[PDB]
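Chemist: Supplied in structure tokens, the structure appears directly below.
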Amino acid sequence: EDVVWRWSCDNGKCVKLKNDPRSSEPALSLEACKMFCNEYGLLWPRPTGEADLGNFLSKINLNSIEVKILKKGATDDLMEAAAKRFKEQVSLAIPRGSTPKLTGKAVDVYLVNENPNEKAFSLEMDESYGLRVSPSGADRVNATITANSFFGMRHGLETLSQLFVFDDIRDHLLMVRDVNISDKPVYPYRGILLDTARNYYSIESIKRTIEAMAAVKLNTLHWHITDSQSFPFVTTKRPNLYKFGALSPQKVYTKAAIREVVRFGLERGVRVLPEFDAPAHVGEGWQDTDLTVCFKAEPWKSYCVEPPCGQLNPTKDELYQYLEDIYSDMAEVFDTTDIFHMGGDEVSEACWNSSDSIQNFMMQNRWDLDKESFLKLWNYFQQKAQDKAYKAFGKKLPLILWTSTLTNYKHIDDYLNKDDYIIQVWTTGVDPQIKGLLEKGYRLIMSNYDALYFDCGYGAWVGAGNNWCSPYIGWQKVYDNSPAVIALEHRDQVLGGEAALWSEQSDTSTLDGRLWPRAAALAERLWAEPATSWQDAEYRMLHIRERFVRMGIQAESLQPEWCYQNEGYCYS
Ligand SMILES: COc1ccc2cc3[n+](cc2c1OCCC[n+]1cccc2ccccc21)CCc1cc2c(cc1-3)OCO2
Ligand SMILES: *[C@@H]1O[C@H](CO)[C@@H](O)[C@H](O)[C@H]1NC(C)=O
Ligand SMILES: *[C@@H]1O[C@H](CO)[C@@H](O)[C@H](O)[C@H]1NC(C)=O
């Protein structure tokens, strides 16, 4: 039936009041009130530069929006696809089952791509844009997006679509009348790590994830595509790896499917970054090669962090022929990435020390069997693996490794160097390793497990209780986790951050709820690095959750919808 309430801005809060008929004041719908009661309206993330939204809305004819590309170039196909997606972006303002009256002004969207040939991902790419909205004549709106590249331009299309509101009191589609926005991200690497080896994720759910990432301007999908539990990556050159390693014949990622995901990501400004974790985190798929040790070793607690155990045997020269083929097959289909993630997760010495051939190998080279020697074996592996990666990608390119024994800042320079290796950080923001790494010039990606491990909090998956990194991390905590605070003067060496969805307790069915809307908190933290805390983003965070749901994302619920309609009454 008919909406009964209206909202009125009062000290930054939209107050619900009855829509009394005996009033000469025009009623405000909830989101129309929110657009101007809130400092940044309904925007997420909030812009970093100019953020002038004016004071008025204009009624818009949904069928009279037209996008015009003013500069043509190599990104013509990308710009056209982004333009065609803009109307459905706009329709996200309308609740499902509601239809706007097809009246109001016409909208002209002018896209100005000032370097229309640029379309490569790089840490130095220009994601900035300018957004202007103003009345054009009497019956039209002029929205002009100006950006130095396609990626900044499609960010601006995202922000523009957030400047529409549905008046459900009147069934009118509205748009902010006078807008001056300039915007650019604080960090170039704004990512989500998706583990698709501890459990399988449908390609459809991966594309859905990329959709939601683009909606909040995240730009990197780190595809943790192999691990001990499964090998779903279809490597044409070593087919037994996925044939033996896959959980099932249908639970694989073919070349065609990965190409689909990579293209889907490029069109939305998302770099699809593959990882082959090595030399630990291997197992399924390597049967009958004699290239691993400790696979399914028992008791697993004595040999690895979680079952099944298993590590590569770096003393077998055939291993690096396998690795070169894997990396080459990855480079063929992951052909938008400028970076390669090589894992580097903590190696088990007990696993390597229990091997006949490994100990004989270490005798012959004057190595003992102490802790320092197995670190030397790990360095031996990473050097040879790194060479195959360069040959596979046909060029030197940045490589990522996790913080580990190998990348301890006290000895990381022994074989790594800060120009070839980026370090992904799981330690807490107060761990001394971060300061030690930054002073040695290393670049960092923050994935602090106390704020950015999105798998924490659920039940145990071995034994009873809860999983290892519980409690569950609320969005308030991931919002307040600031890399700038963590890095201090070395801020420029922080490339950004990444929410990690490890998947021993997550798959296709839980993907939406694990990531959303919590990854939006990381999106604003990395895009804007606000000096304000989560309380000042709370109202806009509640709205972006609703926008995710309108997109079809099964996003987690944060608060009673009553709180969303009654700002200021839910606090502590
Ligand atoms: C790549 O980083 C990773 C990735 C995966 C990790 C997985 C597990 N564990 C640390 C991990 C880690 O390191 C995170 C640092 C953990 N950690 C360091 C220092 C102090 C701590 C105090 C309290 C809790 C954890 C503290 C901890 C044991 C553990 C037991 C399990 C399990 C998983 C883990 O599944 C079945 O049983
Ligand atoms: C649209 O607005 C932009 C920014 O103010 C302006 O540069 C451009 O000339 C306008 N175009 C039209 C057709 O009004
Ligand atoms: C490796 O095993 C040998 C016995 O085979 C033992 O002497 C040595 O201390 C072990 N080293 C480590 C690091 O466990």
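All residue numbers given for chain A refer to Swiss-Prot; the residues shown span 23-594 in order.
Cβ coordinates come from backbone N, Cα and C, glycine included.
Reproduced below are the annotations present in Swiss-Prot:
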ACT_SITE  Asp249  active site, charge relay system
ACT_SITE  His303  active site, charge relay system
MUTAGEN   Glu328 to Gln  19% decrease in catalytic activity with 4MU-beta-GlcNAc as substrate. 2.5-fold increase in KM for GlcNAc-beta-1,4-GlcNAc. kcat is 12% of the wild-type value using GlcNAc-beta-1,4-GlcNAc as substrate. 1.6-fold increase in Ki for TMG-chitotriomycin inhibitor
ACT_SITE  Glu368  active site, charge relay system
MUTAGEN   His433 to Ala  1389-fold decrease in catalytic activity with 4MU-beta-GlcNAc as substrate
MUTAGEN   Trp448 to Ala  2-fold increase in KM, 927-fold decrease in kcat and a 1900-fold decrease in kcat/KM with 4MU-beta-GlcNAc as substrate
MUTAGEN   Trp448 to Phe  Slight increase in KM and more than 1000-fold decrease in kcat/KM with 4MU-beta-GlcNAc as substrate
Chemist: Here are some recorded positions: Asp249, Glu328, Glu368. Which one has the most Cβ atoms within 10 Å of its Cβ?
Modeler: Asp249
Chemist: Please name the residue among the recorded positions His303, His433 whose C-beta has the most neighbouring C-beta atoms within 10 angstroms.
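Modeler: Answer returned by the neighbour count: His303.
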Chemist: Hey, how far is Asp249 (active site, charge relay system) from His303 (active site, charge relay system), Cα to Cα, in Å?
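Modeler: About 5 Å separate the Cα atoms of these two residues.
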Chemist: Near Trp448 (mutagenesis position), which residues of its own chain have a C-beta under 8 A away, given they sit six or more steps off in sequence?
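Modeler: The answer is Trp424, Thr425, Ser469, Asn470, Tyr471, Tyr475, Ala522.
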Chemist: If you measure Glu368 (active site, charge relay system) to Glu328 (mutagenesis position) at Cα, how many Å is it?
Modeler: 12
